[PDB]
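Single-structure report; data block below.
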Amino acid sequence: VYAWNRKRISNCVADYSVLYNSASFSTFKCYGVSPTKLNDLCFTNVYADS
Amino acid sequence: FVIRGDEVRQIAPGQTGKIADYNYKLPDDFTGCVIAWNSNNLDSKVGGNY
Amino acid sequence: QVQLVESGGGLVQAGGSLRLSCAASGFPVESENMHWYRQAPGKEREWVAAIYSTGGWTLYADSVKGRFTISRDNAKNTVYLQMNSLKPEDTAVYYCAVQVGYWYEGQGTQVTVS
């Protein structure tokens, strides 16, 4: 957690519907996006912290 | 009805979730409330209750 | 008196084909959703299958994909379970559990693999 993996994501197609409907995630808490209506929104870059 | 432990949070108005979207959706202006009690001695059995 | 009688269990070789049966009387079977109950030496008892009302709607566990076939006698409320492509580790004792109120389960039957 103190050396969390950092990933830079862009230049591709994001399908968050499968992630939302995966049902394998105990917590899916969104502060800054809605769980739905995220497919038609896109930005300059995406940062992933694992 | 009968739900599981993490399903308690999803049974609430304005709360997102797969079950809250496909099974039981509460209205935004819902008036009333929810009473949930443990039933480990009635709805649970050795070998699995399905 | 609501009772269970078991039939079909016994010694068998891998790859056989037979009828397994739980016969119960005194109540209708389409009343609710029954399930089946398997016992093998290990951690805890392990599930196999159950069918539901308003159509067959047969459901199997992940380890039993497409092997058990069930033919079902609606006129005289009888089960018929039919086994296919048997491999060893499922040596077990079988029960069939139904709901009419109180919790009910019979005596079961023995199944072995040689």
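Numbering, chain B: per Swiss-Prot, residues 400-449 in sequence.
Header lists the method as electron microscopy, 3.1 Å.
Just so you know, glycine gets a Cβ as well, placed from its N, Cα and C.
Quoted from Swiss-Prot, the note on natural variant B:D405 to N is: In strain: Omicron/BA.2, Omicron/BA.2.12.1, Omicron/BA.2.75, Omicron/BA.4, Omicron/BA.5, Omicron/BQ.1.1, Omicron/XBB.1.5, Omicron/EG.5.1; complete loss of interaction with host integrins. In Swiss-Prot, a published natural variant is listed as B:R408 to S, annotated In strain: Omicron/BA.2, Omicron/BA.2.12.1, Omicron/BA.2.75, Omicron/BA.4, Omicron/BA.5, Omicron/BQ.1.1, Omicron/XBB.1.5, Omicron/EG.5.1. Quoted from Swiss-Prot for the published natural variant B:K417 to N: In strain: Beta/B.1.351, Omicron/BA.1, Omicron/BA.2, Omicron/BA.2.12.1, Omicron/BA.2.75, Omicron/BA.4, Omicron/BA.5, Omicron/BQ.1.1, Omicron/XBB.1.5, Omicron/EG.5.1; May enhance affinity to human ACE2 receptor. In Swiss-Prot, a natural variant is listed as B:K417 to T, annotated with the note In strain: Gamma/P.1. According to Swiss-Prot, the natural variant B:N440 to K carries the annotation: In strain: Omicron/BA.1, Omicron/BA.2, Omicron/BA.2.12.1, Omicron/BA.2.75, Omicron/BA.4, Omicron/BA.5, Omicron/BQ.1.1, Omicron/XBB.1.5, Omicron/EG.5.1. Where Swiss-Prot documents B:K444 to T as a natural variant, the accompanying text is: In strain: Omicron/BQ.1.1. What Swiss-Prot says about the natural variant B:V445 to P is this: In strain: Omicron/XBB.1.5, Omicron/EG.5.1. Here Swiss-Prot describes B:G446 to S as a natural variant; the accompanying note says: In strain: Omicron/BA.1, Omicron/BA.2.75, Omicron/XBB.1.5, Omicron/EG.5.1.
Cβ-based neighbour count (10 Å, all protein chains) for B:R408 (variant position) stands at 11. Contact with chain A, taken as any Cβ pair under 8 Å, is found for the variant positions B:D405, B:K417 out of B:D405, B:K417, B:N440, B:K444. The 10 Å shell around the Cβ of B:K417 (variant position) contains 14 further Cβ atoms across the protein chains shown.
Filtering of the variant positions B:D405, B:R408, B:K417, B:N440, B:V445, B:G446 by Cβ separation from chain C (threshold: under 8 Å) yields B:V445, B:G446, ordered along the sequence. Spacing of B:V445 (variant position) relative to B:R408 (variant position) is 26 Å (Cα to Cα, whole number). Closest in space to B:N440 (variant position), of the variant positions given as B:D405, B:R408, B:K417, B:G446, is B:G446, taking the CA atom of each residue. In this structure, the C-alpha atom of B:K444 (variant position) lies 20 angstrom from that of B:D405 (variant position). Within the same chain, no residue at least six positions away from B:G446 (variant position) has a Cβ under 8 Å of its Cβ. A distance of 12 Å separates the Cα atom of B:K417 (variant position) from that of B:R408 (variant position). Annotation for B:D405 (variant position): no spatial neighbours, criterion Cβ-Cβ under 8 Å with sequence separation of six or more.
Cβ-based neighbour count (10 Å, all protein chains) for B:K444 (variant position) stands at 15.
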